[PDB]
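Student: To start, I am sharing the structure in question, which I have written as structure tokens.
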Amino acid sequence: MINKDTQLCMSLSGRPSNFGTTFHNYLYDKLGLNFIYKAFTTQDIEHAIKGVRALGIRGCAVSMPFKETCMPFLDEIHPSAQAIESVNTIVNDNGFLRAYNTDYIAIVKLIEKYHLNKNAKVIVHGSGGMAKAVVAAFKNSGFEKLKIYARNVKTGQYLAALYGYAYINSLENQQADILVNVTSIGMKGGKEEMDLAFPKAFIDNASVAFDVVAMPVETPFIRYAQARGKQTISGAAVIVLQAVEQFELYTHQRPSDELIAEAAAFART
């Protein structure tokens with residue numbers, strides 16, 4: 001039951017999804033919070049962000065293609081967003097817009113949650129999407145042994161140079177303990193849906209398979225890792241935790257694990 005004091009939280013993207021509108025509104029209801037959430041789009045990021053401030057909108061998720069173009073209009077870029085020079089979350093504190101990156105925060109949190117060993121050898125396959133957030137999260141968690149495997153050579157080399165890691169154009173001779181997929185390989189509907197993000201021989205020799213692809217959870221990479229009894233981390237965990245972190249920033253409440261799982265189930269539908 002909306003009233004004048006209800007706070008609006010929102011998202012801005014070139015192609016809005018229903019995930020956050022479903023997920024956040026469910027949790028507001030369950031937690032007794034006088035908040036509503038809606039996804040929006042725009043063709044004018046400048047006046048959209050200036051609008052969020054002027055209208056007293058509390059919270060705004062930022063998606064492609066605005067994660068960098070929003071930044072000139074914000075008041076304070078927090079370390080999560082500084083770490084990868086990209087914003088996915090804005091919190092309006094009485095007109096002062098503070099910027100975060102909860103994809104980065106989520107990845108750091110999952111590294112910790114799964115007790116990944118900073119002495120282990122990591123290979124990241126991919127140079128786009130979540131690659132930068134992944135690479136930075138590992139670096140700032142103290143991992144020194146990481147290689148970026150990617151088909152885009154210049155972007156691959158850049159990411160390695162920026163974070164003090166190495167670039168490889170192939171997997172020959174390489175061993176690794178932690179395999180992370182940040183490509184579109186395995187994505188439902190993609191041309192690479194039924195492809196492996198890493199070769200079986202590589203997965204066999206690894207201990208951890210972390211696939212940032214979220215749909216399906218059971219990509220060929222994840223499924224094979226499970227068939228070999230390896231530890232797995234799925235992209236669904238990333239999407240959910242990054243949303244939870246936004247929710248907590250906006251409302252000052254962290255929902256329980258039980259309610260997050262119900263909300264996630266409500267929103268996958």
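We read in the header that X-ray crystallography, 1.8 Å was used to get this structure.
Cβ atoms are placed via backbone N, Cα and C, with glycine included.
Marked as active site, proton donor/acceptor by Swiss-Prot: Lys67. Taken from Swiss-Prot, the feature substrate binding site applies to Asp103. Taken from Swiss-Prot, the feature NADP(+) binding site applies to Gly126, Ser127, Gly128, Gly129, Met130, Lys154, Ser184, supported by similarity to another entry. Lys67 to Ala, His or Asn appears in Swiss-Prot as a mutagenesis experiment; the accompanying note says: Loss of activity. Among the mutagenesis results in Swiss-Prot, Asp103 to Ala or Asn has the note: Loss of activity. The residue drawn here is the original one.
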Student: Long-range neighbours only, meaning 6 or more apart in sequence with Cβ under 8 Å: which ones does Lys154 (NADP(+) binding site) have?
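Tutor: Those within reach of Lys154 (NADP(+) binding site), by Cβ under 8 Å and sequence separation of 6 or more, number none.
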Student: Among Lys67, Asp103, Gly126, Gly128, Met130, the recorded positions in question, whose Cβ has the most other Cβ atoms within 10 Å in this structure?
Tutor: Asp103
Student: Between the Cα atoms of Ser127 (NADP(+) binding site) and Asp103 (mutagenesis position), what distance do you get, rounded to the nearest Å?
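Tutor: Rounded to a whole number, the Cα-Cα distance is 15 Å.
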Student: Record lists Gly126, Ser127, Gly128, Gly129, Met130, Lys154, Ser184 as binding NADP(+); longest Cα-Cα distance in Å?
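Tutor: Greatest Cα separation within the listed binding residues comes to 19 Å.
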Student: With a 10 Å radius around each C-beta, find which of these binding-site residues (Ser127, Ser184) has the fewest other C-beta atoms nearby.
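Tutor: Relative to the other binding-site residues in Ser127, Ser184, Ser184 has the fewest Cβ atoms within 10 Å.
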Student: I'd like the number of other C-beta atoms within 10 A of the C-beta of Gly129 (NADP(+) binding site), please.
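Tutor: Other Cβ atoms within 10 Å of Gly129 (NADP(+) binding site): 15.
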Student: Measure from the CA atom of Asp103 (mutagenesis position) to the CA atom of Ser184 (NADP(+) binding site) and give the result in Å, rounded to a whole number.
Tutor: 17
Student: How big is the Cα-to-Cα gap, in Å, between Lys67 (mutagenesis position) and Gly129 (NADP(+) binding site)?
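Tutor: Cα of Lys67 (mutagenesis position) to Cα of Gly129 (NADP(+) binding site) measures 12 Å after rounding.
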